[PDB]
Amino acid sequence: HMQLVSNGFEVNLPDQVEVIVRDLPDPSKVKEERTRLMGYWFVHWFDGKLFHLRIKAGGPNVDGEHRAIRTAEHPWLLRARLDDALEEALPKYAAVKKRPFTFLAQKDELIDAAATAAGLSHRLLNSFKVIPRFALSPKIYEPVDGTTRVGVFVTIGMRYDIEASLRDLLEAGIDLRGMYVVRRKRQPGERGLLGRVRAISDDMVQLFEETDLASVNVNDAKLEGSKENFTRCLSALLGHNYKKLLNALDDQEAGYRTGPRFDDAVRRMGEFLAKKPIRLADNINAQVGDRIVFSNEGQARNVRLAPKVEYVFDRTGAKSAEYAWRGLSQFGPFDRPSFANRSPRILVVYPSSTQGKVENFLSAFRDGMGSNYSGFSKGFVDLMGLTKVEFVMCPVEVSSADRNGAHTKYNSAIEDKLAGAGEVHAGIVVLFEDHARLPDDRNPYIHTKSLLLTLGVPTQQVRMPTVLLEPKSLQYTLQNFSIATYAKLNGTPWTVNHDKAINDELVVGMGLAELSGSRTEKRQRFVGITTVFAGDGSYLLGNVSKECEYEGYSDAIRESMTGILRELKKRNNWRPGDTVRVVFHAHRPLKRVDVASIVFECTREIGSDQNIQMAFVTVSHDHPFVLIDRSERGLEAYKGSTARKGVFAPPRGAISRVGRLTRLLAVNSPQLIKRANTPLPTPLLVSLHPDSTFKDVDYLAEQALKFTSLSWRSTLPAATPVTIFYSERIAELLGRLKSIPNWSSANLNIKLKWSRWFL
RNA sequence: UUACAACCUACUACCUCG
DNA sequence: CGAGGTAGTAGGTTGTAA
Ligand SMILES: [Mg+2]
């Protein structure tokens with residue numbers, strides 16, 4: 001876009017500050033000196049050295065060497081001092097966090113405002129609070145390459161908090177049983193979470209899944225400020241008015257979170273922070289400047305709009321579209337000419353009592369909903385170019401009220417049905433809502449997923465509330481169910497475009513899952529790996545991981561890359577002088593040492609005959625940056641609407657430069673924004689590891705964008721590139737399956753090698 | 001567990017450097 | 001093993017399907 005406005009302001013800083021520097025090779029002394037010199041000096045440890053900035057005349061003295069520190073060369077000093085000085089600039093706002101300074105609005109409280117707007121009241125409602133929370137993050141950025149500056153970035157959220165005495169909630173007739181409670185006050189490094197409520201007898205809450213002690217005094221504990229606890233309290237207290245409160249609260253928040261309202265709030269924060277000089281030290285001021293923009297003015301080259309992603313439906317490119325569903329329904333799937341299994345046999349496993357409902361869903365899915373539900377008129381068979389689909393019906397004698405034996409019944413019925421039947425190529429498993437979230441030792445989702453994956457049969461499962469959706473929602477659910485089921489059968493629904501530049505490119509991602517059976521039990525880490533290859537004008541999904549242990553994960557990345565390089569070379573028969581590029585994706589940066597051994601081992605495997613280029617990229621969701629497109633009017637929220645959605649939301653594929661290694665990428669355009677009250681979106685942050693030998697982060701941001709469009713879980717694009725997302729879905733599944741009796745990964749790389757079984 | 005999206009809370013980690 | 005900058009991951013509730 002021409003000009004993208006950020007949520008940050010320039011901070012005009014002195015061009016240098018004098019400081020006193022002392023060697024301190026042991027960081028553990030810092031906390032003793034910081035305290036010792038409180039109020040008189042700001043101190044900061046960097047690079048084995050203690051840096052001391054005099055904030056005011058007279059107090060303990062410091063020894064060391066005098067140095068002048070030039071802000072252009074070492075912005076880290078004054079960046080850290082700003083964290084404290086912003087706090088000091090706002091003495092009437094109490095820090096609820098430091099670094100970044102985070103604080104509450106003085107008066108605004110939205111429960112009260114929503115209650116008033118809805119016409120509601122209840123004696124305990126003043127004890128439920130939703131309060132705007134602002135943070136001010138000083139960040140280093142580079143308008144133009146080689147030149148640094150510090151800006152202050154403004155972000156807004158809401159603190160949800162339930163102040164109510166547990167005694168008063170019990171006495172007003174809310175059932176506290178099972179609610180998570182936290183300490184009212186926390187000490188330094190003390191935990192918040194205490195456990196769940198078993199009972200309140202006497203002056204004390206009895207807890208289970210406790211973290212430390214098994215009981216705690218009513219007055220030391222509060223319900224955690226979760227949506228679960230708000231809904232459970234307020235629905236009980238307000239009954240059939242609860243809906244009115246909710247819709248009105250949604251309106252209040254929109255007043256802080258939509259584009260023009262966010263923009264206006266950042267404006268007002270800036271004007272407040274600007275009104276005075278912000279003082280860094282006794283005789284040293286900083287000054288909050290203009291809003292930071294991302295533009296191509298005056299030899300800055302800080303923004304671009306990537307072209308639209310093309311959804312690709314053949315090996316050439318004749319058949320492309322801007323949207324997955326419109327492409328698919330028009331051309332059929334990318335692999336239609338070669339797809340091997342025109343007559344899939346699909347086992348359908350379901351509670352016997354849901355038979356008529358399951359038959360209706362199956363008819364809709366297979367044969368279509370017809371021409372009044374135009375999102376899913378024609379059905380899976382014609383959609384995908386198949387000859388037919390045979391269902392093998394597997395009813396299970398199981399009740400929704402059965403909490404302990406549901407998994408056993410599903411599995412027995414599967415075994416018994418399969419033993420007679422011939423080959424089945426996939427299954428659909430239909431699940432009761434009350435079974436969906438049972439613990440894994442008795443969960444029918446995971447037990448049936450396990451048994452059928454062991455047998456080499458991918459499944460697409462579904463809950464009964466989904467089976468029963470009204471037809472206008474059901475059409476969109478059948479789109480997504482269809483896309484994943486076809487992919488489960490080895491199909492390639494679509495690919496995404498790329499330009500033929502170098503002689504081969506491999507992208508590998510890694511994803512984490514952190515699993516436990518409850519919130520009070522320590523999570524265990526598992527990983528997945530997903531690979532994607534450049535093909536002939538479009539990107540192709542490779543093989544995925546079958547092992548999921550987190551320990552050794554850098555070696556597993558290295559092993560995946562070196563094995564695939566070796567096989568890519570044999571296949572493509574690279575010529576002397578060809579260039580091969582390897583890109584890695586994750587939600588965190590790799591270690592420098594691991595980058596070194598990966599590069600070493602990939603370079604040794606490829607050999608001296610080819611050039612290799614390697615990039616290591618972090619994709620970040622939660623950071624302090626927001627992009628505002630003031631040109632964007634937004635769209636009508638539905639047909640004929642004075643309300644707008646995605647007002648000020650940058651276009652999808654907008655790429656802004658933060659610094660040499662970092663870009664912001666806008667993914668959620670007005671079209672994709674859900675409703676009028678949906679907030680201004682945040683972009684993803686794309687960061688290139690400094691040790692990368694391939695350096696074009698613009699190219700890597702556009703590539704990440706394309707990979708969000710490659711998901712076969714949905715017609716709509718994913719939140720993060722499939723290299724990472726598929727890996728998280730694999731890690732979660734494989735880490736759960738680890739503990740399920742009789743699970744074996746043996747078929748994962750045999751019957752299921754081309755099955756997208758993890759979608 | 002059709003999904004996409006938003007939010008909230010809780011939990012802690014990750015990388016760097018010495 | 002700690003300073004320092006940073007933000008990841010899980011699970012719940014509600015609205016909507018480029
Ligand atoms: Mg799925």
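Residue positions begin at 1 at the first shown residue.
Just so you know, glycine gets a Cβ as well, placed from its N, Cα and C.
Now, the feature entries from Swiss-Prot:
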- A:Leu759: Mg(2+) binding site (BINDING)
- A:427-739: domain 'Piwi' (DOMAIN)
- A:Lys488 to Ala (Swiss-Prot position 506): 10-fold reduction in plasmid silencing, strongly impairs gRNA binding (MUTAGEN)
- A:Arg736 to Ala (Swiss-Prot position 754): Increases affinity for 5'-phospho-U gRNA, no change in affinity for 5'-phospho-A or 5'-phospho-C gRNA (MUTAGEN)
In sequence order, those recorded positions of A:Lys488, A:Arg736, A:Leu759 whose CB lies under 6 Å from ligand 1: A:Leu759
Cβ packing number for the residue listed as 'Mg(2+) binding site', 10 Å threshold: 21
Three-class DSSP secondary structure - the residue listed as 'Mg(2+) binding site': coil
